[PDB]
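The structure appears right after this line, and notes come after that.
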Amino acid sequence: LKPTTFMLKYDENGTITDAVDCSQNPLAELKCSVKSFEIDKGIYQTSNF
Amino acid sequence: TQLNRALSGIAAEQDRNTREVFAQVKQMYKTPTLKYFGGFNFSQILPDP
Ligand SMILES: *[C@@H]1O[C@H](CO)[C@@H](O[C@@H]2O[C@H](CO)[C@@H](O)[C@H](O)[C@H]2NC(C)=O)[C@H](O)[C@H]1NC(C)=O
Ligand SMILES: *[C@@H]1O[C@H](CO)[C@@H](O[C@@H]2O[C@H](CO)[C@@H](O)[C@H](O)[C@H]2NC(C)=O)[C@H](O)[C@H]1NC(C)=O
């Protein structure tokens, strides 16, 4: 177990249906920012380096 | 996070303010070699190639 950051989507009944690692790749580092799973075309802003 | 959304929100309108002025032009025309259109001299207004 490692201390990373996950985003979780809950259903209508409080069941975890899907999850995203916020430290896997830059695409999934983006989904944790806007709080969505499907993200439109453009430049979005993420964390700085 | 909230500060960089504010300044990049300001910065994005500085592209929109410039496109709504100069980019009213569908097509690029060539520079005419003629510069006295009836004696009206136009070398100072056209770009000097
Ligand atoms: C959340 O749980 C409820 C149960 O309380 C689900 O509702 C039932 O779903 C079954 C199968 O779809 C139906 O046959 C029942 O008629 C439903 N009952 C009611 C009262 O709605 C519901 O589908 C669950 N939702 C999610 C997203 O898991
Ligand atoms: C438009 O006016 C300009 C004024 O600068 C004229 O340019 C000069 O013309 C003289 C004589 O033709 C030349 O000796 C200079 O070298 C020119 N200067 C430059 C910067 O080019 C130009 O001839 C005029 N054009 C027309 C069509 O009337």
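We're sticking with Swiss-Prot numbering for chain B, so the shown stretch reads 743-791, in order.
Header says: electron microscopy, 3.3 Å.
Heads up, the Cβ atoms here are built off N, Cα and C, so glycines get one too.
Quick look at what Swiss-Prot annotates:
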- B:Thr743 to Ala: In strain: Isolate SZ3 (VARIANT)
- B:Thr743 to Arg: In strain: Isolate GD03 (VARIANT)
- B:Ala754 to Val: In strain: Isolate SZ3 (VARIANT)
- B:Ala765 to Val: In strain: Isolate GD03 (VARIANT)
- B:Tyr778 to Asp: In strain: Isolate GD01, Isolate GZ50, Isolate GD03 and Isolate SZ3 (VARIANT)
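Mapped onto three states, the DSSP output places B:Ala754 (variant position) in helix. Set side by side, the variant positions B:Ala754, B:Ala765 differ in how many other CB atoms lie within 10 angstroms of their CB, and the most is found at B:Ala754. Checking the variant positions B:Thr743, B:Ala754, B:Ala765, B:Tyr778 for a CB within less than 6 Å of any atom of ligand 2 leaves B:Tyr778, listed in sequence order. Taking the Cα of B:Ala765 (variant position) as the reference point, the closest of the variant positions B:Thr743, B:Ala754, B:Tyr778 is B:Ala754. Note: the CA-CA distance between B:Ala754 (variant position) and B:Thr743 (variant position) rounds to 16 Å. Comparing B:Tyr778 (variant position) with B:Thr743 (variant position), their Cα atoms are 58 Å apart once rounded.
In the three-state DSSP classification, B:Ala765 (variant position) falls within coil.
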